[PDB]
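Structure record follows, encoded as structure tokens.
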Number of protein chains: 2
Amino acid sequence: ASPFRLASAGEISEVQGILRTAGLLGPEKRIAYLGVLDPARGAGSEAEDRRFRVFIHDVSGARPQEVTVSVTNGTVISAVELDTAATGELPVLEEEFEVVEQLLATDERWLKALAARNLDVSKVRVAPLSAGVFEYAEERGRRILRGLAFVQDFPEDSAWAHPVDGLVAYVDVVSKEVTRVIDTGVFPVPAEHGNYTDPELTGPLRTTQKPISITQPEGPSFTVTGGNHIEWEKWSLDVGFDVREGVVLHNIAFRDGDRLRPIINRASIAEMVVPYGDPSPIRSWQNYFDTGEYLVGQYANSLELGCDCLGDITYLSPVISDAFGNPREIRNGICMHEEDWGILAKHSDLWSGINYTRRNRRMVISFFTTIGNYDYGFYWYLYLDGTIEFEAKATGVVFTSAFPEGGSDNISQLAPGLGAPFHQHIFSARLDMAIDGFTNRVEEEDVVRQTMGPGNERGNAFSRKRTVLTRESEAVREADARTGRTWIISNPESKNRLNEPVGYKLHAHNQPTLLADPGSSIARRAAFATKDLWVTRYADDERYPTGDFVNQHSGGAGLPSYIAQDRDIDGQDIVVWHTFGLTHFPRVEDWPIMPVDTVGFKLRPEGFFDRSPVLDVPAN
Amino acid sequence: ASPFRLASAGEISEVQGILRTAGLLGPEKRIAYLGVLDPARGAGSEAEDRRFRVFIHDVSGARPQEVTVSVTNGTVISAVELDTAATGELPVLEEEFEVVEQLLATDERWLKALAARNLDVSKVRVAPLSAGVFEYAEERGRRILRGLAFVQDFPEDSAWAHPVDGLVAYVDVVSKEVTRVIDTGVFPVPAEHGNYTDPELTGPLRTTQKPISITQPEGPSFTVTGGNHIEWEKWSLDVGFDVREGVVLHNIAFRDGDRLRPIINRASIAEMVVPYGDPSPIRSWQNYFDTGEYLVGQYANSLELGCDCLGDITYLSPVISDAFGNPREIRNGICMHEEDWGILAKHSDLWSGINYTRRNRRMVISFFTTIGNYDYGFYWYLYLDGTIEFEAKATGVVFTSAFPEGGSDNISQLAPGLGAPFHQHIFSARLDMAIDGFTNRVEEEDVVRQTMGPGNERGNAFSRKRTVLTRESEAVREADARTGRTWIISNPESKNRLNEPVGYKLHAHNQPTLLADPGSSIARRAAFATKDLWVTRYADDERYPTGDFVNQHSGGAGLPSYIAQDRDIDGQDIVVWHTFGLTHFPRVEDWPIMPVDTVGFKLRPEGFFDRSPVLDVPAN
Ligand SMILES: [NH3+]CCc1ccccc1
Ligand SMILES: [NH3+]CCc1ccccc1
Ligand SMILES: [Cu+2]
Ligand SMILES: [Cu+2]
Ligand code: NA
Ligand code: NA
């Protein structure tokens, strides 16, 4: 019944029927993105109109289209031819992954470079990498992928252990044309294998680990209704899924007594970028927007009970469209469970004799995606005390190169002859805020040090200051760990019992932001990543911090174009965009498969409640 | 058999016998600290000499003594009269807590102030607070506590809800003399109660929480031998306990193949300080060194199964001395268990078809202590992948005051009329390092941004630089979150298979350090807290960053005096001291009992191993 319900296979089949009938789904067409649109502001007209947005690619070289469709009214709402030289290319198609290796396999320049290295072309895997926008004028308006080669010694070999350095090719995947092959020199292909299931590398497996059994004999404390509506420990929300963004959280609210109090209207990871810091011409173009270019949701893993998710697990199996409009189920793609989280509150009082201990718990909503060598887990946490936390877990295999003789300032050595270029993994969280409603504002809070003197005779005082961000042009903010800088989202029209505005405080990890030179192509395309915090006024069409068509866009779209409007954000419907990321200098211990590293952020209540909201938690 | 075994009740009884016989334990004497000394460098003489250090107080006003005793040889090794005007007072005695309230109860000035407020003296609790060193010349060489008053409406009432502001007294606990009573004005005593077990405040308890059952059907994966030696998942260590520091970790090592490789020789929280930022004369002197002044280990809680520690718990029950030298068991004072920790490593490979998932786990060693209104949990974590992490969990009841009419820049309002002064909780971790042995060095690692130009034509390159700290005078370091600053402890004489020195990287949280004015008394007494990282050359007598006698010491002892020696630390036996802390602006949600907040640090292997050390972990 809910307008925020997951798309169903039936809805997908209708969209495919509608597109076919209208002549928009010919055998040269491919669906490159399909997703449900969120209800517009003012859904209190309960006239549900389930609408879908579709990007349609044309493998014959015709212009792609953006199409909005109403499943409710069986009609095509709008259909727009796209000039991709202007507004950017469509996302990489899954079927294009193989095409790069196959086209290079018959190219004489490619075969020439492989033969000079005594490599059998049948052993050479080619990674299909997004191209970016650089100096090659012939690429404007064309659908280009770049290829880097790895050797597989046998079909179960890990190809990442055997990079072929000094060699890169550019491919036009529509006209099927290898446009350039660059061979800057021969590097030895690193010889050692990286097969982490080979007993010769693992040694004998441990026998010392004894089982941990986590069970809920009475079932879990949360309920799921309508497919994707969660109620757990006063929290209420809807779990959505989008093929670009992955898990999306809607209508996050907290039942405080009788009132259902909104907190966040929509929470997602709206973009993520991985820039490489190796200046070698073989790799200096390498940056991928896993979310905007590849669509992380469509590579979500099926999560196994007992391995990926442990305990009493409830699964969601989201439905997406394949390239032809058929629905495909991602079986067990979202794991949902509660976890014990230690002590929540504890005190033994000398004067009253009361001994008091309460335990904490958290609700976990997670998925995993795999794009090439990278593997990422996305975790949302809801805690008893009102805290919301996001955590990204990065694992998989690092992207490799040759380690150059005589070393490198921009590459780590992982094994003899084998290197791993320096890089970052940078995320953009989009938080469409709704603290007790839609009239919200953001204050920047800094610790204030005070000088010894009148009024502060012993030199012990310290304070804090808050600065309201009133317009978009002043709402691009940087971290300052040294002054304890945080940001508070409050509702100036909703006060707690002390007559102060209710609020939530955003605590960032204060990791470095984008390191690339501000004049670089990547700094222009990933401008969001150069600052920790942006606040915009809400608008229907401002969904992604990089714009709608990231692949081969020349830059500037998204956040820097939005904030130029300089709209009022002081007590308005606002959106917080938080940049956070990992700077990865690979270590030996990351090889041949990488232990998880993490990054994230959290939001804690700041005078949102009238006292601690967990006074009614019982003893264990 | 191990020299690092916990002190036994029998050893304590011998110490009491030895002291008595020597005339050092008369009925005017009180033991203010008793602890085992660590074996000296060069314990390869296996001539175990179990030695104890004792601080002896004299309630009659005579000079206290420091005494070293050999339980092995039944002899007093040394005994030193202390001039406390010079080297500081002995730690607060537990029996002195009540003495402040009892002495004030008969003082006419005190009774006068209470009667003006219509307070029944029988209802008024007095917190015994350490005094510090300020402007009162008559306090030098005297044992002074300061008292702040709270009202208990009935014996089970939470007194923290009813601070009596505008009133403070100073007390000499040896001569039993109220030296000053200061009454700066009357404030209403806040009326609301803060009784978090009162159904009228909690409302009806939740019935929605269903149980989480954590069990180990085959028992835990770790073994304990010799009372306190742990072996778990290639980790080996000894768990010690000291009445000042609490849980101490000795001989942390990792079994890498056949070799037992040392990592850390001794790890402890060696000091912790809570400075208050309220400039009011009633509280502007308030700072407590919970570790150095009060001794956190002697207030360790007994931890309840299912409430404090959940799962398959192994307990240690450490033995300390009471004020007369009798042994007392802290029943179940240390909890020890392993926890599941999510995904350790995961990859699904497009080219090989291999799907690979492994789960992580961690070994937890924890205790809780309670000093007055504050409650703190200390958690050490050991992970499968070689990571070591410390986490402090802060809870209990916030320290309260009146909220002044017309507001405050240095106090938060928690309830009508009730305030909570701004403060910090700052910890000092002392890491006596032993990365593959005792020849260690520290490098500071900063990210390096590179300019677009020759060699970096696309402006994408970035790098890192490492700076060796060679002498103590250059080994006082500050955080820089903006440049990703970390510190690496390496052994330049031990190389991995890539011929690079083995190392561990320290990742800090980059929270603000001491905020007080550098000319303040607290900045002098807690100088360690003004910088994030100190490195010293190891020395037997350099145990605490504030020195041995913190109570009423005038400042400068500890770290700033140690590093003045300017010793060589480049490939030597070194000690890392890491300052980290929480800056607490109390919120409504912290009242009437505070949800846990956390801070900590972690160390990760940095080319310590020759590849990932968890390749031999099995599938679940
Ligand atoms: N993360 C997307 C880049 C990528 C895509 C496919 C193979 C290897 C790398
Ligand atoms: N943390 C030590 C300060 C303290 C001691 C006893 C009661 C209240 C406060
Ligand atoms: Cu990485
Ligand atoms: Cu605090
Ligand atoms: Na909003
Ligand atoms: Na050392």
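Throughout, chain A uses Swiss-Prot numbering, with the displayed residues spanning 9-628 in order.
Even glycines carry a Cβ here, placed using N, Cα and C.
According to Swiss-Prot, the substrate binding site annotation covers A:296-307, A:379-384. Long-range Cβ proximity for A:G305 (substrate binding site), meaning a same-chain Cβ under 8 A and a gap of 6 or more residues, is found for A:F249, A:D250, A:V251, A:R252, A:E253, A:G254, A:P326, A:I328, A:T377.
For A:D298 (active site, proton acceptor), the same-chain residues lying six or more positions away in sequence with a CB closer than 8 A to its CB are A:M280, A:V281, A:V282, A:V304, A:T377, A:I379, A:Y382, A:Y384. For A:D298, the entry in Swiss-Prot reads active site, proton acceptor.
A:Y382 (mutagenesis position) falls within a strand segment according to DSSP. One mutagenesis experiment named in Swiss-Prot is A:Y382 to F, and its note says Loss of activity.
Swiss-Prot lists A:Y382 with the feature active site, schiff-base intermediate with substrate, giving similarity to another entry as the kind of evidence.
Annotation source Swiss-Prot lists Cu cation binding site at A:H431, A:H433, A:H592, citing experimental evidence. Packing around A:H592 (Cu cation binding site) is summarised by its Cβ count: 21 other Cβ atoms lie within 10 angstroms of its Cβ, all protein chains included.
Listed in sequence order, the recorded positions among A:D298, A:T299, A:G305, A:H431 whose CB lies under 6 angstroms from an atom of ligand 1 come out as A:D298. A helical conformation is recorded for A:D298 (active site, proton acceptor) in the three-state DSSP classification. Of the candidate binding-site residues, A:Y296, A:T299, A:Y302, the one lying closest to A:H433 (Cu cation binding site) when CA atoms are compared is A:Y296. Take the CB of A:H431 (Cu cation binding site) and look out to 10 A: across all protein chains shown you find 25 other CB atoms. When the Cα atoms are compared, A:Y302 (substrate binding site) and A:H431 (Cu cation binding site) turn out to be 18 Å apart. Counting only residues at least six positions away in the same chain, the Cβ atoms of A:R252, A:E253, A:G254, A:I277, A:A278, A:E279, A:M280 sit under 8 Å from the Cβ of A:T299 (substrate binding site). According to its DSSP assignment, A:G305 (substrate binding site) is helical. Checking the recorded positions A:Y296, A:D298, A:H592 for a CB within less than 6 Å of any atom of ligand 3 leaves A:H592, listed in sequence order. Between the CA atoms of A:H592 (Cu cation binding site) and A:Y296 (substrate binding site) there is a gap of 15 Å, rounded to the nearest whole number. By the criterion of other Cβ atoms within 10 Å of the residue's own Cβ, the least surrounded of the recorded positions A:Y296, A:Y382 is A:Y382. Rounded to a whole number, the distance between the Cα atoms of A:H431 (Cu cation binding site) and A:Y296 (substrate binding site) is 11 Å.
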